[PDB]
Amino acid sequence: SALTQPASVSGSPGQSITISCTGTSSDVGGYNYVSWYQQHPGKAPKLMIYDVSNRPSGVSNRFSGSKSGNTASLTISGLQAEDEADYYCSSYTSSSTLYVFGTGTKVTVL
Amino acid sequence: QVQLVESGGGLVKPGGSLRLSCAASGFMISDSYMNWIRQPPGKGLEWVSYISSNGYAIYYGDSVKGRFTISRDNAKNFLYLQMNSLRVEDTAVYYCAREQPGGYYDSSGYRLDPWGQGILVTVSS
Amino acid sequence: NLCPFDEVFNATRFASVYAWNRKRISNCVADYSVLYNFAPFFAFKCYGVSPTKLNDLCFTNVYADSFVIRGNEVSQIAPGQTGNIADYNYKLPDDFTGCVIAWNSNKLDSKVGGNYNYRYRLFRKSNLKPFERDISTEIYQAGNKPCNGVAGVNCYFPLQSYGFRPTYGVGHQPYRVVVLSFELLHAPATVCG
């Protein structure tokens, strides 16, 4: 039981990106508790968003989460440079395992 | 503000054991639900275990079941996770993270907010 | 100045029965028309008042207690009824007035293998007066100074886990519950609307 998160994306400052994160009908769809964390190489992953629409402190409005059925999808606007980092979609389930994670996305800017 | 520093990891031989200590600073570890996250080198993240506030609810990862005991030192205010009878596939970095909505009237979904610095373990000859 | 109703019913994590939580809500305009939204509302009943008339009167001080109990014991939470959920766990008075609300939530409190997070005192020396909660840790006796840390034929641990599983019969799945209690001595009106 793991979420399927895509490989990688690429764009220049000013473009905008989306990232898909699918799942089953027990972890993502049916609970809508998915969250998203970011990790630069060499730092503990830091919380980016949770509760989808709930953006936490400090985060640039440039991130926009959304959940449709089973799929979840992030959309980041105003392509910058710091975007160079891994992004993991995580979720809380109801069988064994109270949290799963996505394969991981590498976001690189051209 | 609130730090989660780790200590106790490093190199080991296969079959042996080791113990990781998670020290919380900036707040009280005796009332914050905790849980460990393991990440192999060059892969994603994976769940390890979880302690509750009660101390009476303990949930292990399905793979670390049967080994990898967990506990808390509410006297020394740390968390301890002893990995016992390790194998070659467990080499990874480990993070000690706390669930944010640890209050009693949160009406807010869970999220691991305070992250750990993380320490590595390597299992081979 | 509305009242925080959708902040206690929308709570993310409840307390266990034996250490139930109380919260005072006052100095605000309370409306009981929004409560119908959440859950199937397996039980919503009042003693001393009728809900259709409840949106009108003003009260002295209304309290709210929340906890989680099994699904075959919901009946035990009633004025002056005997059983095992209102003898040593938590008890309400025989002259109670107010309302009770419960909704089986087996989708957020039951994991696979038994959710061992909510317990209740099975052994108590003497029953309890209304609206008192006991958190004192003590081992039951066995015709001798009770085992100081151990368990024999008797000398069992006071608290027993529920172990909720997602396959039980309806009467064994957990049920979130909340109780409203208020005086109507027409004391200085503090809440209505």
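Along the chain as shown, residues are numbered 1 onward.
Per the header: electron microscopy, 3.6 Å.
Note: Cβ is positioned from N, Cα and C throughout, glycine not excepted.
Database features (Swiss-Prot):
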type	residues	note
MUTAGEN	C:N10 to Q (Swiss-Prot position 343)	Reduced viral infectivity
MUTAGEN	C:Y120 to F (Swiss-Prot position 453)	Decreased HLA binding to NF9 epitope. Increased binding affinity to human ACE2
MUTAGEN	C:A142 to V (Swiss-Prot position 475)	Increased resistance to neutralizing antibodies
MUTAGEN	C:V150 to A (Swiss-Prot position 483)	Increased resistance to neutralizing antibodies
MUTAGEN	C:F157 to L (Swiss-Prot position 490)	Increased resistance to neutralizing antibodies and human covalescent sera neutralization
MUTAGEN	C:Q160 to N (Swiss-Prot position 493)	Reduced host ACE2-binding affinity in vitro
MUTAGEN	C:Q160 to Y (Swiss-Prot position 493)	Reduced host ACE2-binding affinity in vitro
MUTAGEN	C:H186 to P (Swiss-Prot position 519)	Increased resistance to human covalescent sera neutralization
VARIANT	C:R13 to T (Swiss-Prot position 346)	In strain: Omicron/BQ.1.1, Omicron/XBB.1.5, Omicron/EG.5.1
VARIANT	C:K111 to T (Swiss-Prot position 444)	In strain: Omicron/BQ.1.1
VARIANT	C:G113 to S (Swiss-Prot position 446)	In strain: Omicron/BA.1, Omicron/BA.2.75, Omicron/XBB.1.5, Omicron/EG.5.1
VARIANT	C:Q160 to R (Swiss-Prot position 493)	In strain: Omicron/BA.1, Omicron/BA.2, Omicron/BA.2.12.1
Item checked: Proximity to chain B among recorded positions C:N10, C:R13, C:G113, C:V150, C:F157, C:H186, where any Cβ pair is under 8 Å -> C:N10, C:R13
Check: Nearest to C:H186 (mutagenesis position) by Cα distance: which of the recorded positions C:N10, C:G113, C:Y120, C:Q160 is it?
Finding: C:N10
Check: Does C:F157 (mutagenesis position) have same-chain partners at least 6 apart in sequence with Cβ under 8 Å from its own Cβ, and which are they?
Finding: C:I139, C:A151
Check: Given recorded positions C:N10, C:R13, C:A142, C:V150, C:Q160, C:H186, which are under 8 Å from chain A when comparing Cβ atoms?
Finding: none
Notebook entry, point to check: Which residues of the same chain, at least 6 positions away in sequence, have a Cβ lying under 8 Å from the Cβ of C:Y120 (mutagenesis position)?
Noted result: C:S16, C:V17, C:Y18, C:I69, C:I85, C:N89, C:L159, C:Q160, C:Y162
Next item on the list: Can you grab the distance from C:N10 (mutagenesis position) over to C:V150 (mutagenesis position)? Cα atoms, rounded to a whole Å.
Entry: 40
Item checked: Pairwise Cα distance for C:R13 (variant position)/C:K111 (variant position) [Å, integer] -> 14
Check: Of all the recorded positions given, C:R13, C:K111, C:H186, which has the fewest Cβ neighbours within 10 Å once its own Cβ is left out?
Finding: C:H186
Note to self: Just to verify: the residue among C:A142, C:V150 with the fewest other Cβ atoms within 10 Å, which of the mutagenesis positions is it?
What the structure shows: C:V150
Check: How far is it from C:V150 (mutagenesis position) to C:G113 (variant position), counting Cα to Cα, in Å?
Finding: 26
Next item on the list: To the nearest whole angstrom, state the Cα distance for the pair C:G113 (variant position) and C:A142 (mutagenesis position).
Entry: 32
Note to self: Measuring Cα to Cα, how far is C:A142 (mutagenesis position) from C:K111 (variant position) in Å?
What the structure shows: 35
